[PDB]
Amino acid sequence: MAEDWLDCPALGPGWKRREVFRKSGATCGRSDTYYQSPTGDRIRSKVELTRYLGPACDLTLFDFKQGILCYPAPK
């Protein structure tokens with residue numbers, strides 16, 4: 001009864017990072033990525049979950065597929 005809800009690295013603990021269309025699929029099978037908050041709020045718009053968690057997390061540069069985000073001097 002689940003998929004691949006693994007510890008979310010980009011954000012950290014508490015956030016579940018599940019992936020889809022990532023395992024089975026051609027070498028270019030676009031894998032979708034959905035996250036589950038620690039309260040039951042599922043988000044899939046990337047920044048949508050960012051503004052949700054609050055100023056504690058961010059995904060503006062986060063890749064909703066690779067699980068990584070970059071920040072070139074956040075000034």
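How was it done? The header gives solution NMR.
Heads up, the Cβ atoms here are built off N, Cα and C, so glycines get one too.
So that you can see what the record holds, here are the features copied from Swiss-Prot:
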DOMAIN    1-69  domain 'MBD'
MUTAGEN   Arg22 to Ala or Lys  Abolishes binding to methylated DNA
MUTAGEN   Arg30 to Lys  No loss of binding to methylated DNA
MUTAGEN   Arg30 to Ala  Strongly reduces binding to methylated DNA
MUTAGEN   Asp32 to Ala  Strongly reduces binding to methylated DNA
MUTAGEN   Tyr34 to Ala or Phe  Strongly reduces binding to methylated DNA
MUTAGEN   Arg44 to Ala or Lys  Abolishes binding to methylated DNA
MUTAGEN   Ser45 to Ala  Reduces binding to methylated DNA
MUTAGEN   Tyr52 to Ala  No loss of binding to methylated DNA
MUTAGEN   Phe64 to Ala  Disrupts tertiary structure and abolishes DNA binding
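Locations of recorded Swiss-Prot features on the structure.
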residue: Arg22; record: mutagenesis position; contacts (Cβ under 8 Å, 6+ apart): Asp4, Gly29, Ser31, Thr33
residue: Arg30; record: mutagenesis position; contacts (Cβ under 8 Å, 6+ apart): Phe21, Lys65
residue: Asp32; record: mutagenesis position; contacts (Cβ under 8 Å, 6+ apart): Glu19, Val20, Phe21, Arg44, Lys65
residue: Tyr34; record: mutagenesis position; contacts (Cβ under 8 Å, 6+ apart): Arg18, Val20, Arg42, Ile43, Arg44
residue: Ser45; record: mutagenesis position; contacts (Cβ under 8 Å, 6+ apart): none
residue: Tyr52; record: mutagenesis position; contacts (Cβ under 8 Å, 6+ apart): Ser37, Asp41, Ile43
residue: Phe64; record: mutagenesis position; contacts (Cβ under 8 Å, 6+ apart): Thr33, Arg44, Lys46
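Reduced to three states, the DSSP call for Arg22 (mutagenesis position) is coil.
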